[PDB]
Amino acid sequence: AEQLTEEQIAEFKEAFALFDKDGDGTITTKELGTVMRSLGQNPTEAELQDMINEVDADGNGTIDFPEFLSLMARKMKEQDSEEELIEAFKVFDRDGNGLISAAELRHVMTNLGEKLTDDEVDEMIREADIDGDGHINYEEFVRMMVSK
Ligand SMILES: [Ca+2]
Ligand SMILES: [Ca+2]
Ligand SMILES: [Ca+2]
Ligand SMILES: [Ca+2]
C-alpha cells in the first residue's frame, strides 16, 4: 500500500537523466565523470570506478534506474538523520561557536527538566570528550548520540 508515488518516481527520473547523458538507460564511469567535472571536481578513472562499484548491485559495470533508486533512498534517509543531529547540536551550542561548554549543556538540561550539578555535567562531558578540551564539538556529539 506504499513506497513511492508517480511524482517521486518522476523526480527520480529527472535526476537520473542528468547523469545518463546519452539516454541509454545506464550511467557509466565516464558519464559520472562528466557530471563531477561540471561541479568543479576532477576525479581520476580509479576514483570513478570505486563510486560505481559502491552502487552497482548486479556487477555489470553500470548503474541502471532501479540501482539509482536504491542509492537515492539510502542517501536521503541518511541525510535526514544527519539533519536531526545538526539541529540538536545547534540548540545545545547556545553561543554558536562550534563547541558545547559545560554551562551550555547544563542550561539546556535544566530546560529539559534535569537540574544537574557542575560535577554531573563535567562527568557527561568527560565521557564524550575525545580531544581533551572539556567541550563537546559536533564530531564528539554524533559519536555519543549514535551510541555512547
Ligand atoms: Ca548513459
Ligand atoms: Ca548494474
Ligand atoms: Ca558554545
Ligand atoms: Ca572536545
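The residue numbers of chain A are those assigned by Swiss-Prot, with the residues present covering 2-149 sequentially.
Header lists the method as X-ray crystallography, 1.7 Å.
A Cβ is built for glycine as well, from the same backbone N, Cα and C atoms used for every other residue.
Listed in Swiss-Prot:
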- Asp130, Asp132, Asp134, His136, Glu141: Ca(2+) 4 binding site (BINDING)
- 8-43: domain 'EF-hand 1' (DOMAIN)
- 44-79: domain 'EF-hand 2' (DOMAIN)
- 117-149: domain 'EF-hand 4' (DOMAIN)
- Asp51 to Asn: In CAM12; lacks the Ca(2+)-dependent K(+) current (MUTAGEN)
- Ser102 to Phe: In CAM1 (also named PNTA1); lacks the Ca(2+)-dependent K(+) current (MUTAGEN)
- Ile137 to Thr: In CAM2 (also named PNTA2) (MUTAGEN)
(request) Could you tell me what the rest of the chain brings near the domain 'EF-hand 4' (117-149), counting residues at least six beyond its ends with Cβ under 8 Å? (result) 86-87, 89-90, 93, 99-103, 106-107, 110-111
(message) Cβ under 8 Å, sequence separation of at least 6 from the ends of the domain 'EF-hand 2' (44-79): give me the contacting residues as numbers and ranges.
(response) 5, 13-14, 16-17, 20, 26-31, 33-34, 37
(message) For a quick check of packing: other C-beta atoms within 10 Å of the C-beta of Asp130 (Ca(2+) 4 binding site), how many?
(response) 16
(message) Can you tell me how many other Cβ atoms are located within 10 Å of the Cβ belonging to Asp132 (Ca(2+) 4 binding site)?
(response) 10
(request) Compute the centroid of the Cβ atoms of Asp130, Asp132, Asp134, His136, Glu141, then list the same-chain residues not in that set whose Cβ lies within 8 Å of it, in sequence order, for the Ca(2+) 4 site. (result) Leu100, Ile126, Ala129, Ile131, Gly133, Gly135, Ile137, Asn138
(message) Can you tell me the CA-to-CA distance separating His136 (Ca(2+) 4 binding site) and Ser102 (mutagenesis position), as a whole number of Å?
(response) 5
(message) Which recorded positions from the set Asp51, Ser102, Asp130, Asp134 have a C-beta atom lying less than 6 Å away from ligand 4?
(response) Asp130, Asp134
(request) Determine how many residues of the domain 'EF-hand 2' (44-79) DSSP places in helix, in strand and in coil. (result) 25 helix, 1 strand, 10 coil
(request) Tell me, in order along the sequence, which recorded positions from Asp51, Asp132, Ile137 have their CA within 10 Å of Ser102 (mutagenesis position). (result) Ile137
(request) Could you state the whole-number distance in Å separating the C-alpha atoms of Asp132 (Ca(2+) 4 binding site) and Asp51 (mutagenesis position)? (result) 32
